[PDB]
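Peer 1: Can you read through this structure? Questions will come right after.
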Amino acid sequence: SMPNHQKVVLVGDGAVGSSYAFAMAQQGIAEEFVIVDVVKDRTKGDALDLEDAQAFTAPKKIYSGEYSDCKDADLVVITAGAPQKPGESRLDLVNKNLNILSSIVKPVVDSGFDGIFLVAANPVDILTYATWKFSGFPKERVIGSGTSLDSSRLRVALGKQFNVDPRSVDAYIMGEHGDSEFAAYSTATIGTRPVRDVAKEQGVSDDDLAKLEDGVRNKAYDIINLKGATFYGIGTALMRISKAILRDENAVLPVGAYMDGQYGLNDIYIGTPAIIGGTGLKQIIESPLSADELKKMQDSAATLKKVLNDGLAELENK
Amino acid sequence: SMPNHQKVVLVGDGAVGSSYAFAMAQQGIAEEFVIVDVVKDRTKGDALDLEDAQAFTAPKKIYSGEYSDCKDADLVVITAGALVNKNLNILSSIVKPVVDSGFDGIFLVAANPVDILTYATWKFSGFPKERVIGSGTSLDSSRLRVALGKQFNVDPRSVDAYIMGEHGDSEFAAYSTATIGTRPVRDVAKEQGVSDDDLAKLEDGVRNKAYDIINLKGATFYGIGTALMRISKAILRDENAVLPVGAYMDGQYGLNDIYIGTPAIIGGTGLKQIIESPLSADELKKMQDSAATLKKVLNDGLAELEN
Amino acid sequence: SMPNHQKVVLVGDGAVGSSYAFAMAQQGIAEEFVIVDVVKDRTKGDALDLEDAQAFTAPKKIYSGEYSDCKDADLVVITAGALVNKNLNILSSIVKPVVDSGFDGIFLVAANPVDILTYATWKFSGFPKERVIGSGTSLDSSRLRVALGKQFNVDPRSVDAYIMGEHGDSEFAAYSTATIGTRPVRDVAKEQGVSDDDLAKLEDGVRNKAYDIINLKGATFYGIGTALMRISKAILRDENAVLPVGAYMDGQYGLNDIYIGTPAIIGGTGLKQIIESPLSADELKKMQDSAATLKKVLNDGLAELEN
Amino acid sequence: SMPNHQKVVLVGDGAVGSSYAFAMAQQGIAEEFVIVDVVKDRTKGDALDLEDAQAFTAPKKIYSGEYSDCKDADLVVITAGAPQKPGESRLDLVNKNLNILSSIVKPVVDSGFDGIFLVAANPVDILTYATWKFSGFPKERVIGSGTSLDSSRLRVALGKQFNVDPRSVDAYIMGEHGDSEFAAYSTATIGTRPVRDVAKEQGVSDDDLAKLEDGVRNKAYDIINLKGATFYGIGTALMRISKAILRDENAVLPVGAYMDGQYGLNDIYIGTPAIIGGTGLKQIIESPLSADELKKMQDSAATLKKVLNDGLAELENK
Ligand SMILES: NC(=O)c1ccc[n+]([C@@H]2O[C@H](COP(=O)([O-])OP(=O)(O)OC[C@H]3O[C@@H](n4cnc5c(N)ncnc54)[C@H](O)[C@@H]3O)[C@@H](O)[C@H]2O)c1
Ligand SMILES: NC(=O)c1ccc[n+]([C@@H]2O[C@H](COP(=O)([O-])OP(=O)(O)OC[C@H]3O[C@@H](n4cnc5c(N)ncnc54)[C@H](O)[C@@H]3O)[C@@H](O)[C@H]2O)c1
Ligand SMILES: NC(=O)c1ccc[n+]([C@@H]2O[C@H](COP(=O)([O-])OP(=O)(O)OC[C@H]3O[C@@H](n4cnc5c(N)ncnc54)[C@H](O)[C@@H]3O)[C@@H](O)[C@H]2O)c1
Ligand SMILES: NC(=O)c1ccc[n+]([C@@H]2O[C@H](COP(=O)([O-])OP(=O)(O)OC[C@H]3O[C@@H](n4cnc5c(N)ncnc54)[C@H](O)[C@@H]3O)[C@@H](O)[C@H]2O)c1
């Protein structure tokens, strides 16, 4: 933006977007943080509340804005989206969120913005592909949160089972982010040893690992049943991806990336290990999944593909 | 708690307590964080949500508990409550089982009205004054720092300024003891065309900020979640850091036998010592007037409590 | 330099420059760090040693380079040297190729004597005053903070105190503008049985600390490696933080056309503004006397190399 | 030590011990740091220099002490040693350092100290075993730096080769810490993909990987040739292990641990993945080495054990 001064624009100030902003304030990442949402007064109240964290953390210019403020932004994070109502279908979550997204991306690009998009709005793989499509940006400049949140929940759960720090569990959730997703246990390790071997060694059966994987898959549902909403894990994950970009780290993170052959997939965004740096996605790393895990991945992707395309077809049914 | 392992118990899992817990997770302060509230499902759900921050911050054992879990805690932070009477009532239901668990660390009190409830936590717990610390004017001092920082294009952390008085409407900016780069804020203000009226409006903004945030988005919690993390850090990393907290007056400012906001040095054993800001005669009058209603309300609530 | 990628060039890889680089690696500040010095085999070896810190701190591209690597650097830190005439000579060999590389970021000057070499870096580079910052009295102000902190059982970061004057023997503790928790250090001292004589001895300790560390272990570098990392942080994270630095006097303290230590606001464009500490009449006399000598030696050295 | 106040005693204030203390000061780990060395005025001058870092980092009580200051310490870090001279034999390096060590450990234990030992003095696996033996402490309360420095140099090297952050390279140097040591490539990964596959994929041959491993093995030697001494990497590694202990992390780190069957080894300390926490070593994790790599490891260990017992035998020859 101006010398030694990085600028992030948040589009979508709900609990996700807001706990992301607070995590970015606790971490001292970026020097200017713009909050954009249709509920303008909300964004003015949250900027005032957030900016009070500065006396004890690090200075940051936080304020309520508009899409034109994206002009010289380095990163635009899209968390804006509607929740799935009771009785509502999955394709209708897609439908309304594609609509909301198409209202966001065009003015963001028309502001002159040419930094990176980070997309976290659900369903995230569909909406990341659609952000790429609507913006016309290079694939590497559009990154989705993919399976970063669920991979963290798998790390927390394996960490808890095996009395290890979650950051020392090298494990990924693969597939499209919900119910068809699975723990990629075949490529998962703790201290370079396979999680299944650590498991067997310690009396943890493959059934126990299956229940653990189920816990991870149901965790969003359980947190929403207990307290109404879930946002701390993805606010943190979005801060970690923003950090890899803004501190040019070339760090390996679970993100959503454009498939160009990897895993036998094409023209979809889906969750992968990938190297993230200051220009965006540097490269995709294909986790060497077992034959069973790769079938799961391709199945999950096949149906994601179908829903991505119905959604987009309906968006052009004018 | 167990070797090289610090334990914090949060009593009160509303938006203040919860954003405090999140700030503690982003900062890697303490190794075990227990969430206690009456509404158990909420705390169970928040521990699960909070613990997912660990894969990208630092490991922490976060879970939903009960008052008995305070037994070997180092710090109990009370953010619970809904007014003086209903909050004294809620507080008396919290402190007695926390002390009966065998807890003997430090209380950090942030439930409103904070000065009254901090003194009542001291009175109900029977702890030493230095082991009961209130948030006092830490939040509004931060808001003053942010506002002066914005006015003068300075980092809020370089604004040495305090809000004094009892935490609401009778409170004031102690401008006579406030500085930026050791220069008095009123002189910086003059030098830059900012009048004493402008400083009075700025002080008004600070005093009204909670009200304005609640009008715009319904609730205000990020500033005090952060302030509570900063005081917790000074305690758990034994820093002897100078912070705005609520402390027991023993003669300072001409006050006795109330908790109120002061500069104080905070460390591993709790409050190390109070530092009396050398207020102008006008500012000291405001402080003593503000303090004078406090003593009446506090004592009305404590006597009410026992009938 | 390239997207979301800051670049620092260190000129001078002795113990100061090297411990600065290590502090920048522990802190994760800047993404690329180039080490430039006359002895290339030392800079090569230090880049290899330093880069091993990355597996457990944060990634950084550290390598040995030349002045041409300053082309697109954001910050050039000059710690190189060997008195006034030999260091002015070494400096003039550094600045001209650094500027000819096309560099137009900020200079941070720590080479001794620092106030004289900071002014000469401004003069030889032709840069704006705000883009040439010296370390001024930042190290000795830190030593005063550590000593008052130790005397009064306070965290050094909560001691608001500056060493003023030209950085050695004529320098003094600006006690009249120094505070802990907004209370004057002399009042805290008097309240605690610390006499003005005791404060004078404390100030002597700070003034002699470099000499004493060199007598005990041969060299002193950790304090200035840290202070240089803090000023670099305020620049690269655009903080507008108030720090002790060396800045161009333009009337402040009754001084003109010398660089000397002041409180100042530091941000992403360099020095944002000088803050004149409101010194007592005695302290201002000391400052002006000290400055008067600096100013002679400066213009003598500069006239000598113009021959 | 006293409430919410951790205490570390450093024995050995040369360049390693001193850059460790500086790294601990920049990181705000521990509240009290005692510097002990036979050269007392050096520990006094370094405490003064070090404590000046506090105004801009975090408060720490740093001072020069004696072995009796270990009484209530949580951690004692032994970096004290004499360097190998030209013409001197490997067993004579072991010999003088065993002598120095026996002069350190007994007064440290007699002070009443019962925290954890972290041993970094060279040769580190031999001296870590001897610290265990001389102190009489549980194996889990005596931790050596093992291959942590060289594993970091391998991570930095693979990171540089593959344009990845070193912290995202899951790779270990195994064997006894010098010349017989090797890159455990078979259990090494980047984004869960095997380093050899990433290598093959990107045109980096097994020969190239062998040269890379040679660079790592020779890096200490090269740094000493260029600038006279090498200390920043092990000062940081020692701070990272101290952090895992003092912040009870159960983090997986390269350390030196007592072999009780692992890798087919017994009654030696050697480099392993292990989980480190507030009570010391929580558990050893056996990297599933290829048969070739395990042969290398066992040969390296066989010869370390030989030198170990030669040195301890000469220390008993009175
Ligand atoms: N990617 C992941 O893994 C992950 C996980 C959980 C949640 N999230 C997602 O983040 C998104 C937001 O969640 P939240 O907690 O912030 O929800 P929320 O319902 O509390 O807030 C959503 C925000 O979207 C805004 N919005 C809706 N329509 C708008 C429009 N047309 N233009 C601009 N803004 C508009 C609302 O005004 C609101 O502030 C969801 O789609 C959610 O499922 C991501
Ligand atoms: N000190 C300050 O400067 C500052 C500033 C703003 C808010 N806060 C205060 O902190 C407190 C909480 O604020 P909030 O916005 O999170 O409100 P809140 O009412 O949503 O949350 C507090 C929680 O305490 C719980 N609680 C009530 N009785 C309890 C009991 N007996 N035991 C355990 N838990 C119980 C409730 O279930 C409630 O949700 C309030 O009193 C508020 O005014 C402090
Ligand atoms: N400003 C302060 O408050 C402060 C305090 C202490 C030390 N320092 C100063 O920083 C400087 C370095 O101190 P040190 O302890 O590292 O001592 P040192 O003598 O080892 O370092 C000076 C460095 O400058 C190098 N050098 C000389 N000519 C050079 C050239 N033309 N190009 C590049 N490099 C060149 C030397 O080789 C050496 O590495 C000194 O002048 C010292 O007094 C600053
Ligand atoms: N573990 C690793 O991977 C690794 C890597 C590099 C260096 N190091 C090691 O750290 C140690 C020190 O390295 P350095 O560069 O700091 O060395 P140095 O030679 O600069 O200093 C060694 C210190 O040991 C002290 N010492 C010697 N005899 C003593 C005694 N009897 N009691 C107490 N102290 C005494 C000396 O006085 C000296 O200050 C060495 O053994 C070195 O091999 C470890």
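To match Swiss-Prot, the residue numbers of chain C are left as they are there, and the shown ones run 3-84, 95-319.
This deposition comes from X-ray crystallography, 2.3 Å.
The backbone N, Cα and C atoms fix where each Cβ goes, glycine too.
According to Swiss-Prot:
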- C:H179: active site, proton acceptor (ACT_SITE)
- C:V18, C:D39, C:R44, C:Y69, C:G83, C:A84, C:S105, C:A122, C:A123, C:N124, C:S147: NAD(+) binding site (BINDING)
- C:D172 to H: Shows a significant FBP-induced thermostabilization as in the cases of many allosteric LDHs, indicating the binding of fructose 1,6-bisphosphate (FBP). However, the mutant is still a non-allosteric enzyme and shows essentially the same FBP-independent catalytic activity as the wild-type (MUTAGEN)
Peer 1: I'd like the Cβ neighbour count for C:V18 (NAD(+) binding site), meaning other Cβ atoms within 10 Å of its Cβ, all protein chains included.
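Peer 2: The answer is 27 other Cβ atoms.
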Peer 1: Work through the recorded positions one by one (C:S105, C:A123, C:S147, C:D172) and point out the residue whose CB has the fewest other CB atoms within 10 angstroms.
Peer 2: C:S105
Peer 1: Rounded to a whole number, what is the CA to CA span in angstrom between C:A84 and C:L95 on either side of 10 missing residues?
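Peer 2: Cα-Cα distance across the unmodelled segment: 7 Å.
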Peer 1: If you run the three-state DSSP split on C:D172 (mutagenesis position), which class comes out?
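Peer 2: In the DSSP reduction, C:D172 (mutagenesis position) maps to strand.
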Peer 1: What is the nearest of the binding-site residues C:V18, C:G83, C:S105, C:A123, C:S147 to the residue listed as 'active site, proton acceptor', using the Cα of each?
Peer 2: C:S147
Peer 1: Among the recorded positions C:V18, C:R44, C:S105, C:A123, C:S147, C:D172, which sit with their Cβ under 8 Å from a Cβ of chain B?
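Peer 2: Listed in sequence order, the recorded positions near chain B are C:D172.
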Peer 1: Using DSSP, would you call C:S147 (NAD(+) binding site) helix, strand or coil?
Peer 2: coil
Peer 1: Counting other CB atoms within 10 A of each CB, which of the recorded positions C:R44, C:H179 comes out lowest?
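Peer 2: Lowest Cβ count within 10 Å among the recorded positions (C:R44, C:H179) is C:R44.
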Peer 1: Do any residues at least six apart in sequence from C:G83 (NAD(+) binding site), in the same chain, have a Cβ closer than 8 Å to its Cβ, and if so which, in order?
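Peer 2: Non-local contacts for C:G83 (NAD(+) binding site): C:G14, C:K98, C:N99, C:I102, C:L103, C:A123, C:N124, C:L129.
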Peer 1: What is the interatomic distance between the Cα atoms of C:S105 (NAD(+) binding site) and C:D172 (mutagenesis position), given in whole Å?
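Peer 2: C:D172 (mutagenesis position) has its Cα 38 Å from the Cα of C:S105 (NAD(+) binding site).
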Peer 1: Distance between C:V18 (NAD(+) binding site) and C:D172 (mutagenesis position) at the Cα atoms, whole Å?
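Peer 2: Distance (Cα to Cα, whole Å): 25 Å.
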Peer 1: Based on DSSP, name the secondary structure state of C:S105 (NAD(+) binding site): helix, strand or coil.
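Peer 2: Assignment for C:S105 (NAD(+) binding site) reads helix.
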Peer 1: Cα-Cα, whole number of Å: C:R44 (NAD(+) binding site) versus C:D172 (mutagenesis position)?
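Peer 2: The separation of the Cα atoms works out to 38 Å.
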